[PDB]
Amino acid sequence: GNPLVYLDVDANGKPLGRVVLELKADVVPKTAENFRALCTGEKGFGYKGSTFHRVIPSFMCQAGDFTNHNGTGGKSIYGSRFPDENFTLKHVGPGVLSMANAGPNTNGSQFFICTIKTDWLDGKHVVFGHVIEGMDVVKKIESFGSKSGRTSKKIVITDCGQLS
Ligand SMILES: CCN1Cc2cc(CNC(=O)c3cnc4[n+](c3C)NC(=O)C4)ccc2NCCC1=O
């Protein structure tokens, strides 16, 4: 079955709760496996302790830069970047989990959770999962963003891992 993973998120040092994500390994196994392993930390690096550094209300919440914490960094379990696996899953609505990138074939570790349908990203960002539980937490994160993406609270993934 497809992995279930979790992110436990704080804002300004107080817990918001847990976001549970299904990773669609049946569609995008390489992309799912990268995210899964970055949640468990089993390769010796990953999302634990990193931040949602770019959050835009009515768009998305972006995280995963565990090296530079600002959108310039992150790395995959395979190397610094890996190819776009496919574009089969679409940005259909709130709760979609998708890879951030800097152009074609530049997936690393940065990712975003959509808070609206973002159809213009179809064919450009690899969708690889969705929120199973914790959209309330996502809406809290979203509420601490701004048009510029700068967050108004420090949003930290304090813990993360694999549920199944
Ligand atoms: C740098 C190369 N590089 C890291 C890398 C960079 C981006 C691109 N960065 C962004 O898209 C991004 C991030 N954060 C913010 N913005 C943007 C546009 N705008 C904001 O206001 C905040 C996306 C993925 C990776 N990982 C793959 C590994 C890799 O080769």
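Numbers in chain A come straight from Swiss-Prot, and the residues shown are 44-207, in order.
Structure determined by X-ray crystallography, 1.0 Å.
The backbone N, Cα and C atoms fix where each Cβ goes, and this holds for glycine too.
Following the DSSP three-state reduction, the secondary structure of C203 (mutagenesis position) is strand. In sequence order, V48, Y49, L50, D51, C82, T83, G84, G89, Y90, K91 constitute the residues six or more apart from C203 (mutagenesis position) in its chain with CB-CB distances below 8 Å. Here the residue is the original one, while Swiss-Prot reports the published mutagenesis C203 to S with the comment Blocks Ca(2+)-induced mPTP opening and reduces hydrogen peroxide-induced cell death.
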